[PDB]
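Structure record follows, encoded as C-alpha coordinates.
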Amino acid sequence: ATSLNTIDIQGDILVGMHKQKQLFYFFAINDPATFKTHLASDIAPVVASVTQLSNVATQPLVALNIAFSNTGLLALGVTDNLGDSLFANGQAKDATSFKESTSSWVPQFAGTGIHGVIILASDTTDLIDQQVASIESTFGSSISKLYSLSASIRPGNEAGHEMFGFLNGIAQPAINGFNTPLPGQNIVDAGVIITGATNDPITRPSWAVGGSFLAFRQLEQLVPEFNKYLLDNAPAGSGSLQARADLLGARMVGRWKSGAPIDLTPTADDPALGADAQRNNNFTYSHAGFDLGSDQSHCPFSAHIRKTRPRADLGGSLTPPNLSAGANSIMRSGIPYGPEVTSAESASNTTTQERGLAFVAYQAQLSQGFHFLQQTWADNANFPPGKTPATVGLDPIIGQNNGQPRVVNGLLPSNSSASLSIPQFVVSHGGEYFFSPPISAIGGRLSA
Ligand code: HEM
(Lines of atoms letter the chains of each structure in order from A and count residues from 1; the text may use other names and numbers.)
(Lines give C-alpha, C1' and ligand atoms only; values in the text may rest on other atoms or scores of the structure.)
Protein backbone atom coordinates (compact mmCIF):
# COMPACT_ATOMS: atom_id res chain seq x y z
CA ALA A 1 0.00 0.00 0.00
CA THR A 2 1.04 3.58 -0.72
CA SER A 3 -0.48 6.87 0.44
CA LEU A 4 -3.05 8.40 -1.88
CA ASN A 5 -1.62 11.71 -2.94
CA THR A 6 -4.82 13.55 -3.77
CA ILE A 7 -2.98 16.80 -4.40
CA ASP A 8 -1.67 15.09 -7.57
CA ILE A 9 -4.91 13.49 -8.80
CA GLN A 10 -7.15 15.35 -11.24
CA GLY A 11 -10.35 16.37 -9.52
CA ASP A 12 -12.96 15.06 -11.90
CA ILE A 13 -11.74 11.51 -11.21
CA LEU A 14 -12.65 11.27 -7.51
CA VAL A 15 -14.78 14.35 -6.82
CA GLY A 16 -16.35 15.54 -10.07
CA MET A 17 -16.38 19.10 -11.35
CA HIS A 18 -19.84 19.85 -9.96
CA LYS A 19 -20.38 22.96 -12.09
CA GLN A 20 -23.51 23.98 -13.96
CA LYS A 21 -21.81 23.95 -17.36
CA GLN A 22 -19.17 21.75 -18.91
CA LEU A 23 -17.40 21.56 -22.24
CA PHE A 24 -15.59 18.54 -23.60
CA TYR A 25 -12.98 20.01 -25.97
CA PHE A 26 -11.49 17.27 -28.13
CA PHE A 27 -8.19 18.29 -29.68
CA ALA A 28 -5.30 17.44 -31.91
CA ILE A 29 -1.71 18.42 -31.24
CA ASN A 30 0.37 20.04 -33.97
CA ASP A 31 3.98 21.28 -33.36
CA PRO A 32 4.46 19.19 -30.22
CA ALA A 33 7.47 21.11 -28.89
CA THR A 34 5.29 24.22 -28.77
CA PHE A 35 2.32 22.30 -27.38
CA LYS A 36 4.54 20.97 -24.60
CA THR A 37 5.80 24.40 -23.57
CA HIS A 38 2.22 25.58 -23.15
CA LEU A 39 1.03 22.38 -21.54
CA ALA A 40 3.55 23.08 -18.78
CA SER A 41 3.06 26.85 -18.53
CA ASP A 42 -0.64 27.30 -19.26
CA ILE A 43 -2.43 24.04 -18.42
CA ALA A 44 -0.55 22.35 -15.57
CA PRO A 45 -0.96 25.29 -13.13
CA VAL A 46 -4.76 25.44 -13.60
CA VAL A 47 -5.56 21.75 -13.50
CA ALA A 48 -7.98 21.21 -10.64
CA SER A 49 -6.94 18.52 -8.13
CA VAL A 50 -8.95 16.25 -5.87
CA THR A 51 -7.69 18.17 -2.86
CA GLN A 52 -8.82 21.44 -4.39
CA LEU A 53 -12.28 20.23 -5.41
CA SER A 54 -12.83 18.46 -2.07
CA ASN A 55 -12.94 21.84 -0.34
CA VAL A 56 -16.07 23.91 -0.95
CA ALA A 57 -13.97 27.03 -0.33
CA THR A 58 -11.52 26.26 -3.13
CA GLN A 59 -13.72 25.46 -6.13
CA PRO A 60 -12.04 27.35 -8.99
CA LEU A 61 -14.02 29.66 -11.31
CA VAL A 62 -13.16 27.35 -14.18
CA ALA A 63 -12.39 23.78 -13.21
CA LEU A 64 -10.10 22.25 -15.81
CA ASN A 65 -8.90 18.68 -16.34
CA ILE A 66 -7.05 17.17 -19.31
CA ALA A 67 -6.65 13.67 -20.63
CA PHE A 68 -4.77 12.15 -23.56
CA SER A 69 -5.60 9.36 -25.94
CA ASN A 70 -3.02 6.78 -26.94
CA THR A 71 -2.33 8.70 -30.16
CA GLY A 72 -2.03 11.92 -28.16
CA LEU A 73 0.60 10.37 -25.89
CA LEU A 74 2.44 9.19 -29.00
CA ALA A 75 2.19 12.69 -30.48
CA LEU A 76 4.00 13.85 -27.33
CA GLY A 77 6.72 11.22 -27.81
CA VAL A 78 5.47 9.10 -24.92
CA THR A 79 5.89 5.54 -26.13
CA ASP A 80 5.53 3.80 -22.78
CA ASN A 81 3.12 0.96 -22.13
CA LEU A 82 0.53 2.27 -19.72
CA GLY A 83 -0.62 -1.29 -19.13
CA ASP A 84 -4.05 -1.09 -20.77
CA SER A 85 -4.57 -2.72 -24.15
CA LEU A 86 -8.05 -1.26 -24.56
CA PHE A 87 -6.72 2.26 -24.04
CA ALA A 88 -3.85 1.66 -26.44
CA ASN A 89 -6.13 0.46 -29.22
CA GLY A 90 -8.75 3.18 -28.83
CA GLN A 91 -12.48 2.95 -28.41
CA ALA A 92 -13.33 2.74 -32.11
CA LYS A 93 -11.60 -0.64 -32.27
CA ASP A 94 -13.53 -1.72 -29.19
CA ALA A 95 -16.98 -0.79 -30.60
CA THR A 96 -17.92 -4.27 -31.71
CA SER A 97 -17.39 -5.51 -28.14
CA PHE A 98 -20.56 -3.55 -27.30
CA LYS A 99 -22.60 -4.80 -30.24
CA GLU A 100 -22.55 -1.46 -31.97
CA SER A 101 -20.71 -0.15 -35.05
CA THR A 102 -18.62 2.96 -35.51
CA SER A 103 -20.84 3.58 -38.53
CA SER A 104 -23.17 5.38 -36.17
CA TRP A 105 -20.49 7.45 -34.48
CA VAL A 106 -19.60 11.10 -34.65
CA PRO A 107 -17.00 10.84 -37.45
CA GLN A 108 -14.27 12.42 -35.33
CA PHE A 109 -14.53 9.55 -32.83
CA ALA A 110 -14.46 6.85 -35.52
CA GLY A 111 -10.69 6.98 -35.81
CA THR A 112 -7.74 7.97 -33.68
CA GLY A 113 -7.21 11.57 -34.78
CA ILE A 114 -8.29 12.86 -31.37
CA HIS A 115 -5.23 13.34 -29.16
CA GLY A 116 -6.98 14.41 -25.99
CA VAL A 117 -9.82 16.11 -24.25
CA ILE A 118 -9.87 19.22 -22.09
CA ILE A 119 -12.74 19.16 -19.66
CA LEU A 120 -13.74 22.72 -18.73
CA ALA A 121 -16.42 23.33 -16.15
CA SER A 122 -17.86 26.57 -14.78
CA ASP A 123 -21.12 27.97 -13.64
CA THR A 124 -21.49 29.86 -16.96
CA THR A 125 -20.57 29.12 -20.53
CA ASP A 126 -19.05 32.60 -20.88
CA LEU A 127 -16.33 31.68 -18.42
CA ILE A 128 -15.68 28.42 -20.23
CA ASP A 129 -15.44 30.23 -23.54
CA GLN A 130 -13.00 32.74 -22.08
CA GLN A 131 -10.78 29.90 -20.91
CA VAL A 132 -10.93 28.22 -24.31
CA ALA A 133 -10.03 31.52 -25.95
CA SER A 134 -7.06 31.89 -23.60
CA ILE A 135 -5.88 28.38 -24.40
CA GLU A 136 -6.18 28.95 -28.11
CA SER A 137 -4.41 32.29 -27.77
CA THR A 138 -1.39 30.95 -25.87
CA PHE A 139 -1.06 27.56 -27.58
CA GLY A 140 -1.82 29.15 -30.93
CA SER A 141 -1.96 26.65 -33.74
CA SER A 142 -0.24 23.95 -31.68
CA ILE A 143 -3.68 22.94 -30.42
CA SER A 144 -6.59 22.32 -32.78
CA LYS A 145 -10.21 21.65 -31.85
CA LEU A 146 -11.50 18.62 -33.68
CA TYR A 147 -14.87 18.30 -31.95
CA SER A 148 -16.55 19.54 -28.80
CA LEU A 149 -19.64 18.78 -26.80
CA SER A 150 -21.33 21.22 -24.42
CA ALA A 151 -23.15 19.86 -21.39
CA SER A 152 -25.20 21.25 -18.52
CA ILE A 153 -26.83 20.32 -15.29
CA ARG A 154 -30.55 20.20 -16.05
CA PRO A 155 -32.77 23.06 -14.84
CA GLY A 156 -35.13 23.48 -11.95
CA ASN A 157 -36.45 20.33 -10.33
CA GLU A 158 -34.39 18.24 -12.74
CA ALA A 159 -31.03 19.50 -11.45
CA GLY A 160 -28.82 16.43 -11.02
CA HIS A 161 -31.20 14.30 -13.06
CA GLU A 162 -30.33 12.83 -16.41
CA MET A 163 -32.48 13.43 -19.51
CA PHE A 164 -34.98 10.61 -18.79
CA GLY A 165 -35.68 12.37 -15.47
CA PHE A 166 -33.87 10.17 -12.93
CA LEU A 167 -31.58 11.49 -10.24
CA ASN A 168 -28.11 10.46 -11.30
CA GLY A 169 -24.70 10.34 -9.60
CA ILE A 170 -26.02 8.78 -6.39
CA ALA A 171 -23.97 5.61 -6.28
CA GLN A 172 -20.19 5.57 -6.51
CA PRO A 173 -17.50 3.30 -5.06
CA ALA A 174 -15.95 4.63 -1.88
CA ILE A 175 -12.15 4.80 -1.96
CA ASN A 176 -10.86 3.08 1.15
CA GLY A 177 -8.83 5.51 3.22
CA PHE A 178 -10.18 8.55 1.38
CA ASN A 179 -13.98 8.49 1.40
CA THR A 180 -16.14 7.98 4.47
CA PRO A 181 -18.40 5.20 3.24
CA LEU A 182 -22.14 5.70 3.08
CA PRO A 183 -24.57 2.93 4.07
CA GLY A 184 -24.58 0.26 1.38
CA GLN A 185 -21.77 1.85 -0.62
CA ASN A 186 -19.09 -0.45 -1.95
CA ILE A 187 -15.60 0.12 -0.51
CA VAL A 188 -12.68 -0.48 -2.84
CA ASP A 189 -8.94 -0.12 -2.92
CA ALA A 190 -7.77 3.11 -4.51
CA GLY A 191 -6.03 1.11 -7.24
CA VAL A 192 -9.35 0.06 -8.73
CA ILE A 193 -9.73 3.66 -9.90
CA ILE A 194 -6.24 5.22 -9.71
CA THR A 195 -3.34 3.78 -11.69
CA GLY A 196 -0.50 2.68 -9.45
CA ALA A 197 -2.49 3.24 -6.25
CA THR A 198 -3.02 0.64 -3.57
CA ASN A 199 -3.68 -2.82 -4.98
CA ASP A 200 -3.65 -1.83 -8.65
CA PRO A 201 -2.17 -5.13 -9.86
CA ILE A 202 -0.90 -3.69 -13.15
CA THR A 203 2.58 -2.21 -13.19
CA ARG A 204 2.55 1.32 -14.62
CA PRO A 205 5.16 3.77 -15.83
CA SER A 206 6.34 5.72 -12.81
CA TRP A 207 5.09 9.07 -14.14
CA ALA A 208 1.60 7.60 -14.60
CA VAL A 209 1.00 6.78 -10.93
CA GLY A 210 -2.00 8.82 -9.80
CA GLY A 211 -3.87 8.85 -13.09
CA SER A 212 -6.97 7.07 -14.34
CA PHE A 213 -8.49 5.93 -17.60
CA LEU A 214 -11.40 8.03 -18.77
CA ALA A 215 -14.02 6.31 -20.95
CA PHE A 216 -16.08 8.95 -22.72
CA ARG A 217 -19.32 8.01 -24.48
CA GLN A 218 -21.74 10.36 -26.28
CA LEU A 219 -25.00 8.57 -25.48
CA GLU A 220 -28.07 10.01 -27.16
CA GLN A 221 -31.34 9.52 -25.26
CA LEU A 222 -34.66 9.20 -27.06
CA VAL A 223 -36.71 10.84 -24.36
CA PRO A 224 -40.16 11.26 -25.99
CA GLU A 225 -39.94 7.69 -27.19
CA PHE A 226 -39.00 6.39 -23.75
CA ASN A 227 -41.86 8.29 -22.13
CA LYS A 228 -44.39 6.99 -24.64
CA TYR A 229 -43.12 3.43 -24.25
CA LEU A 230 -43.71 3.56 -20.52
CA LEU A 231 -47.27 4.81 -20.99
CA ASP A 232 -47.99 2.22 -23.68
CA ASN A 233 -46.66 -0.64 -21.55
CA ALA A 234 -47.73 0.55 -18.08
CA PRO A 235 -48.78 -2.39 -15.94
CA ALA A 236 -52.42 -2.50 -14.85
CA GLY A 237 -53.11 -1.21 -11.35
CA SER A 238 -54.66 1.40 -9.04
CA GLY A 239 -52.86 4.62 -9.86
CA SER A 240 -53.13 7.10 -12.68
CA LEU A 241 -51.78 5.82 -16.01
CA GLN A 242 -48.73 7.98 -15.49
CA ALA A 243 -48.09 6.54 -12.02
CA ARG A 244 -48.14 3.03 -13.52
CA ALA A 245 -45.85 4.13 -16.33
CA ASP A 246 -43.53 5.60 -13.68
CA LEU A 247 -43.42 2.23 -11.92
CA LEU A 248 -42.30 0.56 -15.16
CA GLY A 249 -39.57 3.15 -15.63
CA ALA A 250 -38.40 2.62 -12.08
CA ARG A 251 -38.30 -1.14 -12.68
CA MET A 252 -36.07 -0.53 -15.71
CA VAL A 253 -33.59 1.72 -13.89
CA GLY A 254 -33.73 0.17 -10.41
CA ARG A 255 -34.60 3.53 -8.87
CA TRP A 256 -37.51 5.88 -8.99
CA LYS A 257 -36.82 9.27 -10.56
CA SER A 258 -36.40 10.69 -7.05
CA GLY A 259 -33.45 8.37 -6.43
CA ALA A 260 -35.39 6.01 -4.16
CA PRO A 261 -34.14 2.47 -4.84
CA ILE A 262 -36.92 0.13 -5.84
CA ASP A 263 -35.27 -2.66 -3.86
CA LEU A 264 -36.31 -0.72 -0.71
CA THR A 265 -39.62 0.63 -1.99
CA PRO A 266 -40.84 -1.66 -4.77
CA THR A 267 -44.38 -0.41 -5.44
CA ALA A 268 -44.34 3.34 -4.84
CA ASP A 269 -41.87 6.19 -4.78
CA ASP A 270 -40.46 7.58 -1.55
CA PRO A 271 -39.02 11.00 -2.37
CA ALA A 272 -37.67 11.47 1.14
CA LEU A 273 -35.74 8.24 0.85
CA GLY A 274 -34.42 9.20 -2.59
CA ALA A 275 -32.99 12.44 -1.26
CA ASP A 276 -31.25 10.86 1.74
CA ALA A 277 -27.70 9.72 0.98
CA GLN A 278 -27.62 7.88 4.30
CA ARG A 279 -30.46 5.59 3.19
CA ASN A 280 -30.82 5.57 -0.59
CA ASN A 281 -27.99 3.12 -1.16
CA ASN A 282 -28.48 0.84 1.82
CA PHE A 283 -29.46 -2.39 0.05
CA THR A 284 -27.92 -5.54 -1.38
CA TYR A 285 -30.84 -7.06 -3.44
CA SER A 286 -31.18 -9.80 -0.78
CA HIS A 287 -34.39 -10.13 1.24
CA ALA A 288 -34.97 -12.62 3.99
CA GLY A 289 -37.77 -15.02 3.09
CA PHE A 290 -37.06 -14.67 -0.64
CA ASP A 291 -34.91 -16.76 -3.01
CA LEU A 292 -32.30 -14.43 -4.51
CA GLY A 293 -32.27 -16.60 -7.63
CA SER A 294 -35.93 -16.16 -8.52
CA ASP A 295 -37.33 -13.15 -6.66
CA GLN A 296 -37.84 -10.15 -8.95
CA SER A 297 -40.60 -8.59 -6.85
CA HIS A 298 -38.27 -6.05 -5.27
CA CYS A 299 -36.01 -5.30 -8.28
CA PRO A 300 -35.78 -7.03 -11.69
CA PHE A 301 -32.57 -8.91 -12.41
CA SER A 302 -32.39 -6.82 -15.59
CA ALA A 303 -32.66 -3.38 -13.94
CA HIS A 304 -29.86 -1.04 -14.99
CA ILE A 305 -28.28 -0.57 -11.58
CA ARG A 306 -28.53 -4.27 -10.78
CA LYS A 307 -26.76 -5.07 -14.07
CA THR A 308 -24.00 -2.55 -13.41
CA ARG A 309 -23.43 -3.17 -9.67
CA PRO A 310 -24.74 -6.67 -9.01
CA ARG A 311 -24.21 -6.57 -5.24
CA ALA A 312 -25.42 -9.86 -3.70
CA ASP A 313 -26.01 -11.33 -7.15
CA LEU A 314 -22.24 -11.91 -7.18
CA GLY A 315 -22.04 -13.16 -3.60
CA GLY A 316 -20.75 -11.48 -0.49
CA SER A 317 -22.74 -10.04 2.34
CA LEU A 318 -26.52 -10.30 2.21
CA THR A 319 -26.75 -7.43 4.70
CA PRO A 320 -25.34 -4.01 3.83
CA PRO A 321 -22.74 -3.21 2.83
CA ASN A 322 -22.35 -5.76 0.13
CA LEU A 323 -18.74 -5.63 -1.10
CA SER A 324 -18.85 -7.88 -4.16
CA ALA A 325 -17.06 -7.15 -7.41
CA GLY A 326 -15.08 -4.22 -6.11
CA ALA A 327 -12.61 -4.51 -8.98
CA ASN A 328 -15.50 -3.88 -11.41
CA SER A 329 -16.28 -0.49 -9.94
CA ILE A 330 -16.31 2.72 -11.94
CA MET A 331 -16.39 6.36 -10.88
CA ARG A 332 -18.95 8.23 -12.99
CA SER A 333 -18.81 11.91 -13.84
CA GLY A 334 -21.41 12.13 -16.63
CA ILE A 335 -23.43 15.25 -17.40
CA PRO A 336 -26.41 15.69 -19.72
CA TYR A 337 -26.09 17.33 -23.13
CA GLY A 338 -28.41 18.88 -25.68
CA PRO A 339 -31.60 20.87 -25.42
CA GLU A 340 -34.48 20.05 -23.15
CA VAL A 341 -37.33 18.22 -24.89
CA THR A 342 -39.29 20.71 -26.98
CA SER A 343 -43.06 21.05 -26.98
CA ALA A 344 -43.39 19.60 -30.45
CA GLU A 345 -41.17 16.62 -29.69
CA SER A 346 -43.19 15.76 -26.61
CA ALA A 347 -46.48 16.12 -28.43
CA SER A 348 -45.35 13.88 -31.29
CA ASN A 349 -43.51 11.38 -29.09
CA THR A 350 -40.60 11.82 -31.48
CA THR A 351 -37.04 13.02 -31.09
CA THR A 352 -35.88 15.73 -33.50
CA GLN A 353 -32.85 17.21 -31.74
CA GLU A 354 -30.03 15.26 -30.16
CA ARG A 355 -29.86 15.18 -26.38
CA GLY A 356 -28.44 12.66 -23.95
CA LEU A 357 -25.67 11.86 -21.53
CA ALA A 358 -22.02 12.88 -21.92
CA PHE A 359 -20.97 9.74 -20.11
CA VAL A 360 -17.65 9.71 -18.27
CA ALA A 361 -16.32 6.70 -16.39
CA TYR A 362 -12.98 6.48 -14.57
CA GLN A 363 -11.20 3.25 -13.74
CA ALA A 364 -7.64 1.92 -13.53
CA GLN A 365 -8.41 -1.00 -15.88
CA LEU A 366 -10.76 -0.45 -18.80
CA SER A 367 -11.22 -4.23 -19.11
CA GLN A 368 -12.63 -4.41 -15.56
CA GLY A 369 -14.66 -1.20 -15.61
CA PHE A 370 -16.71 0.38 -18.34
CA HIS A 371 -15.93 -2.24 -20.98
CA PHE A 372 -16.77 -5.11 -18.63
CA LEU A 373 -20.02 -3.61 -17.39
CA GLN A 374 -21.21 -2.94 -20.91
CA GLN A 375 -20.14 -6.23 -22.54
CA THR A 376 -20.16 -8.88 -19.85
CA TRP A 377 -23.08 -7.64 -17.73
CA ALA A 378 -25.45 -5.22 -19.50
CA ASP A 379 -25.24 -6.87 -22.92
CA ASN A 380 -25.35 -10.43 -21.55
CA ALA A 381 -28.81 -11.98 -21.53
CA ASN A 382 -27.61 -14.61 -19.04
CA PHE A 383 -26.26 -12.16 -16.48
CA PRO A 384 -26.57 -12.17 -13.51
CA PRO A 385 -25.90 -15.91 -13.29
CA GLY A 386 -27.94 -18.46 -11.41
CA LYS A 387 -31.38 -16.98 -12.00
CA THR A 388 -34.77 -18.55 -12.81
CA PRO A 389 -35.70 -17.93 -15.57
CA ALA A 390 -31.99 -18.02 -16.43
CA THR A 391 -32.49 -15.64 -19.30
CA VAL A 392 -32.49 -12.29 -17.53
CA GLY A 393 -32.33 -10.39 -20.79
CA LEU A 394 -30.50 -7.16 -21.51
CA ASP A 395 -30.19 -3.95 -19.52
CA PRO A 396 -33.15 -1.89 -20.75
CA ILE A 397 -31.28 1.38 -20.45
CA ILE A 398 -27.90 0.57 -22.01
CA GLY A 399 -28.07 -3.01 -23.28
CA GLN A 400 -27.16 -3.44 -26.94
CA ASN A 401 -27.58 -6.11 -29.57
CA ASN A 402 -26.50 -4.57 -32.89
CA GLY A 403 -29.49 -2.29 -33.32
CA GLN A 404 -32.15 -4.88 -32.61
CA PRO A 405 -34.87 -4.52 -30.04
CA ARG A 406 -33.69 -5.90 -26.72
CA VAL A 407 -35.39 -8.78 -24.96
CA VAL A 408 -35.69 -7.77 -21.31
CA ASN A 409 -37.27 -10.08 -18.77
CA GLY A 410 -38.61 -9.70 -15.25
CA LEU A 411 -39.75 -6.07 -15.51
CA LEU A 412 -43.44 -6.75 -14.87
CA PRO A 413 -44.17 -7.25 -11.17
CA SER A 414 -47.24 -9.38 -11.95
CA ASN A 415 -45.21 -12.10 -13.68
CA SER A 416 -41.45 -12.41 -13.55
CA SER A 417 -41.47 -14.65 -16.62
CA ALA A 418 -43.09 -11.98 -18.82
CA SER A 419 -40.79 -10.68 -21.52
CA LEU A 420 -40.69 -7.34 -23.32
CA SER A 421 -38.95 -6.49 -26.58
CA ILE A 422 -37.75 -2.95 -26.12
CA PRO A 423 -36.22 -0.67 -28.76
CA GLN A 424 -33.09 1.18 -27.82
CA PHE A 425 -33.76 4.38 -25.96
CA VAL A 426 -30.03 5.12 -25.71
CA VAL A 427 -28.05 5.38 -28.94
CA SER A 428 -24.28 5.42 -28.94
CA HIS A 429 -22.58 8.09 -31.02
CA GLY A 430 -19.20 6.83 -29.85
CA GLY A 431 -16.39 8.22 -27.84
CA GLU A 432 -12.81 7.56 -26.89
CA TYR A 433 -10.60 6.18 -24.15
CA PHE A 434 -8.21 8.65 -22.55
CA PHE A 435 -5.65 8.67 -19.75
CA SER A 436 -6.06 11.46 -17.22
CA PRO A 437 -2.49 11.78 -15.94
CA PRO A 438 -1.42 12.78 -12.44
CA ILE A 439 -0.89 16.50 -12.34
CA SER A 440 2.86 16.08 -11.91
CA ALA A 441 3.07 14.33 -15.29
CA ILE A 442 1.42 17.24 -17.12
CA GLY A 443 4.29 19.68 -16.70
CA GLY A 444 6.64 16.75 -16.13
CA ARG A 445 6.96 13.81 -18.48
CA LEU A 446 4.26 14.93 -20.91
CA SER A 447 5.95 18.30 -21.43
CA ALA A 448 9.48 16.84 -21.75
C1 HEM B 1 -27.64 7.46 -21.30
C2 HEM B 1 -27.16 6.37 -20.66
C3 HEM B 1 -27.31 6.15 -19.16
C4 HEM B 1 -28.27 6.55 -18.33
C5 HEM B 1 -29.56 7.32 -18.70
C6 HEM B 1 -27.97 6.08 -17.02
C7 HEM B 1 -28.71 6.33 -15.88
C8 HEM B 1 -28.41 5.89 -14.60
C9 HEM B 1 -29.20 6.12 -13.42
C10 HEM B 1 -30.48 6.95 -13.41
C11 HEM B 1 -28.59 5.52 -12.40
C12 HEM B 1 -29.05 5.46 -10.94
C13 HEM B 1 -28.54 6.56 -10.01
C14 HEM B 1 -27.07 6.55 -9.79
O15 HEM B 1 -26.55 5.74 -9.00
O16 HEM B 1 -26.41 7.41 -10.41
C17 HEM B 1 -27.38 4.91 -12.90
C18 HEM B 1 -26.46 4.20 -12.17
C19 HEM B 1 -25.33 3.57 -12.66
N20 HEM B 1 -24.96 3.51 -13.99
FE21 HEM B 1 -25.97 4.29 -15.54
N22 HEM B 1 -26.78 5.41 -17.05
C23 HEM B 1 -26.35 5.42 -18.36
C24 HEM B 1 -25.22 4.81 -18.85
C25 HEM B 1 -24.38 3.96 -18.15
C26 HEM B 1 -23.29 3.19 -18.69
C27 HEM B 1 -22.89 3.21 -20.16
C28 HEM B 1 -22.74 2.50 -17.68
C29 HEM B 1 -21.59 1.51 -17.70
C30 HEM B 1 -21.30 0.76 -18.76
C31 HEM B 1 -23.44 2.85 -16.47
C32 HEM B 1 -23.14 2.42 -15.19
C33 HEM B 1 -23.82 2.76 -14.05
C34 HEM B 1 -23.39 2.39 -12.74
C35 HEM B 1 -22.14 1.61 -12.34
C36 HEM B 1 -24.37 2.91 -11.84
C37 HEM B 1 -24.37 2.74 -10.33
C38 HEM B 1 -24.76 1.33 -9.93
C39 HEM B 1 -24.69 1.14 -8.43
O40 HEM B 1 -23.61 1.37 -7.84
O41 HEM B 1 -25.73 0.74 -7.81
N42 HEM B 1 -24.46 3.72 -16.78
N43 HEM B 1 -27.30 5.14 -14.27
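We number chain A the same way Swiss-Prot does; the residues here are 62-509, in that order.
So this one's X-ray crystallography, 1.0 Å, going by the header.
The backbone N, Cα and C atoms fix where each Cβ goes, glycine too.
Long-range Cβ proximity for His365 (heme binding site), meaning a same-chain Cβ under 8 A and a gap of 6 or more residues, is found for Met313, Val314, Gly315, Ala439, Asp456, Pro457, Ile458, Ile459. Residues or ranges marked as heme binding site in Swiss-Prot (evidence: experimental evidence): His365.
Annotation for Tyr208 (mutagenesis position): same-chain Cβ neighbours under 8 Å, separated by at least 6 residues, are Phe87, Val167, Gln169, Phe170, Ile175. For the mutagenesis result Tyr208 to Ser, the note given in Swiss-Prot is No significant effect on enzyme kinetics.
Experimental mutagenesis at this site is recorded by Swiss-Prot as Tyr208 to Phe, annotated: No significant effect on enzyme kinetics; when associated with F-398.
Neighbour density for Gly230 (mutagenesis position): within 10 A of its CB lie 15 other CB atoms from the protein chains shown. Recorded in Swiss-Prot as a mutagenesis result, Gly230 to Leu carries the remark: Complete loss of activity for ABTS and Reactive Blue 19 but not DMP.
For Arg393 (mutagenesis position), the Cβ neighbour count at a 10 Å cut-off comes to 19, with all displayed protein chains included. According to Swiss-Prot, the mutagenesis experiment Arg393 to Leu carries the annotation: Drastically decreased catalytic efficiency in reducing H(2)O(2).
Using a 10 Å radius centred on the Cβ of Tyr398 (mutagenesis position) and all shown protein chains, the other Cβ atoms total 22. Quoted from Swiss-Prot for the published mutagenesis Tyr398 to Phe: No significant effect on enzyme kinetics; when associated with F-208.
For the mutagenesis result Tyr398 to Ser, the note given in Swiss-Prot is No significant effect on enzyme kinetics. Under DSSP, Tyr398 (mutagenesis position) is assigned to a strand (E or B) in the three-state scheme.
In Swiss-Prot, a published mutagenesis experiment is listed as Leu418 to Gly, annotated Acquires new moderate non-stereoselective sulfoxidase activity (KM=0.6 mM for methyl-phenyl sulfide(MPS)). No activity towards the bigger substrate methyl-p-tolyl sulfide (MTS). DSSP assigns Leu418 (mutagenesis position) to a strand.
Counting every protein chain shown, the Cβ of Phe420 (mutagenesis position) has 22 other Cβ atoms within 10 Å. Per Swiss-Prot, mutagenesis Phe420 to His is noted as: Does not acquire new sulfoxidase activity.
Quoted from Swiss-Prot, the note attached to the mutagenesis of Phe420 to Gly states: Acquires new strong stereoselective sulfoxidase activity favoring the S enantiomer (KM=0.37 mM for methyl-phenyl sulfide(MPS), KM=0.13 mM for methyl-p-tolyl sulfide (MTS)).
For the mutagenesis result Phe420 to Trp, the note given in Swiss-Prot is Does not acquire new sulfoxidase activity.
One mutagenesis experiment catalogued in Swiss-Prot, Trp438 to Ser, is accompanied by this note: Complete loss of activity or at least greatly reduced substrate affinity, enzyme activity and catalytic efficiency. Residue environment of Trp438 (mutagenesis position) contains 24 other Cβ atoms, counted within 10 Å of its Cβ in all protein chains.
DSSP assigns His365 (heme binding site) to a helical segment in the three-state reduction. With a cut-off of 6 Å between Cβ and the nearest atom of ligand 1, the mutagenesis positions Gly230, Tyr398, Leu418, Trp438 reduce to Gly230, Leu418. Straight-line distance linking the Cα atoms of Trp438 (mutagenesis position) and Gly230 (mutagenesis position), rounded to a whole number, equals 20 Å.
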